[PDB]
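If you scroll down you'll find the structure; I have some questions about it.
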Amino acid sequence: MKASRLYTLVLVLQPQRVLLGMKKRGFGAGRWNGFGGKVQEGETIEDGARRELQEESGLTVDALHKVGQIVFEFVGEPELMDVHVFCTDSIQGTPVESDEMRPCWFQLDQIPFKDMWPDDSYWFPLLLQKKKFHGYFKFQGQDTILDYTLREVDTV
Ligand SMILES: Nc1[nH]c(=O)nc2c1ncn2[C@H]1C[C@H](O)[C@@H](COP(=O)(O)OP(=O)(O)OP(=O)(O)O)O1
Ligand code: NA
Ligand code: NA
Ligand code: NA
């Protein structure tokens, strides 16, 4: 198999809205995503998720709930991205725009799927139904899925 690198992804999901961040600069600018990044040496995955949420958005949370895991493979990249997906409904501060990321709330009947990673159209709906999931997606570039698997699970 390939080697994998650990990443986190955090969805701030409230009863009627979700907070996403727009990538502001460079290639892939204009895409909305949850918050997250690479797990660092020595921290648990959940603590890495909390850290990235705070570094990227300004928000803190006491805890997160793990809701899924998704492996991404990109043609021409030998390393897989192993993305651990968390939610929370409970926040206590305001999101902050940076030079790299603009946060915005979306109502849950206005989820901006066409401007999100294409895989989100498949797994986001499960997250909204309080389901847990495991997924895998192989991409050619940023837009085209060549192969994928997705399964609801009882335990992540
Ligand atoms: N296909 C996809 N679908 C999705 O919903 N999120 C994806 C995705 N592919 C990547 N991501 C998320 C995972 C993770 O939160 C982020 C990628 O991590 P980054 O490159 O942002 O890591 P870092 O912030 O550690 O890197 P730097 O800021 O460049 O140091 O994008
Ligand atoms: Na980051
Ligand atoms: Na990082
Ligand atoms: Na990031």
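Including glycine, each Cβ sits where the backbone N, Cα and C put it.
Taken from Swiss-Prot, the feature 8-oxo-dGTP binding site covers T8, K23, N33, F35, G36, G37, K38, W117, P118, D119, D120, and the record attributes it to experimental evidence. Under the heading 8-oxo-dGMP binding site, Swiss-Prot lists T8, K23, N33, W117, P118, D119, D120. The annotation 8-oxo-ATP binding site is assigned in Swiss-Prot to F27, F35, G36, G37, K38, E52, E56, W117, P118, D119, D120 on the grounds of experimental evidence. Per Swiss-Prot, the feature domain 'Nudix hydrolase' maps to 3-132. Looking at Swiss-Prot, the entry for mutagenesis of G36 to R says: Reduces activity by 97%. Looking at Swiss-Prot, you'll find the mutagenesis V39 to E noted as follows: Loss of activity. The note that Swiss-Prot attaches to the published mutagenesis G42 to I is: Reduces activity by 60%. What Swiss-Prot notes for the published mutagenesis of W117 to A is this: Greatly reduces or abolishes 2-oxo-dATPase and 8-oxo-dGTPase activities. Among the mutagenesis entries in Swiss-Prot is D120 to A or N, noted as: Mildly decreased 2-oxo-dATPase activity, nearly abolishes 8-oxo-dGTPase activity. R151 to A appears in Swiss-Prot as a published mutagenesis result, with the remark: Reduces 2-oxo-dATPase and 8-oxo-dGTPase activities and increases thermolability. Here Swiss-Prot describes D154 to A as a published mutagenesis experiment; the accompanying note says: Enhances 2-oxo-dATPase and 8-oxo-dGTPase activities and increases thermolability.
Give me the local environment of each listed feature.
Sequence-distant contacts (6 or more apart, same chain, Cβ under 8 Å) of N33 (8-oxo-dGTP binding site) comprise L9, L20, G21, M22, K23, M116, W117.
A strand conformation is recorded for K23 (8-oxo-dGMP binding site) in the three-state DSSP classification.
Reduced to three states, the DSSP call for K38 (8-oxo-dGTP binding site) is strand.
Around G36 (mutagenesis position), the same-chain residues six or more apart in sequence whose CB sits under 8 Å from its CB are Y7, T8, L9, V10, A49, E52, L53, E56, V83, listed in sequence order.
Long-range Cβ proximity for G42 (mutagenesis position), meaning a same-chain Cβ under 8 A and a gap of 6 or more residues, is found for none.
Within the same chain, the residues at least 6 positions away from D120 (mutagenesis position) whose Cβ sits under 8 Å from its Cβ are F113, listed in sequence order.
The Cβ of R151 (mutagenesis position) has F133, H134, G135 as same-chain neighbours under 8 Å, each 6 or more residues away in sequence.
For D154 (mutagenesis position), the Cβ neighbour count at a 10 Å cut-off comes to 6, with all displayed protein chains included. A coil conformation is recorded for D154 (mutagenesis position) in the three-state DSSP classification, outside any helix or strand.
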What is the biggest Cα to Cα gap, in Å, among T8, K23, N33, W117, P118, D119, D120, the residues listed as binding 8-oxo-dGMP?
18
Please give the 8-oxo-ATP site's span as the largest CA-CA distance among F27, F35, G36, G37, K38, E52, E56, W117, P118, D119, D120, to the nearest whole angstrom.
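Max span of the 8-oxo-ATP binding residues, Cα based, is 22 Å.
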What recorded positions among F27, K38, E56, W117, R151 have a C-beta sitting less than 6 Å from any atom of ligand 2?
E56
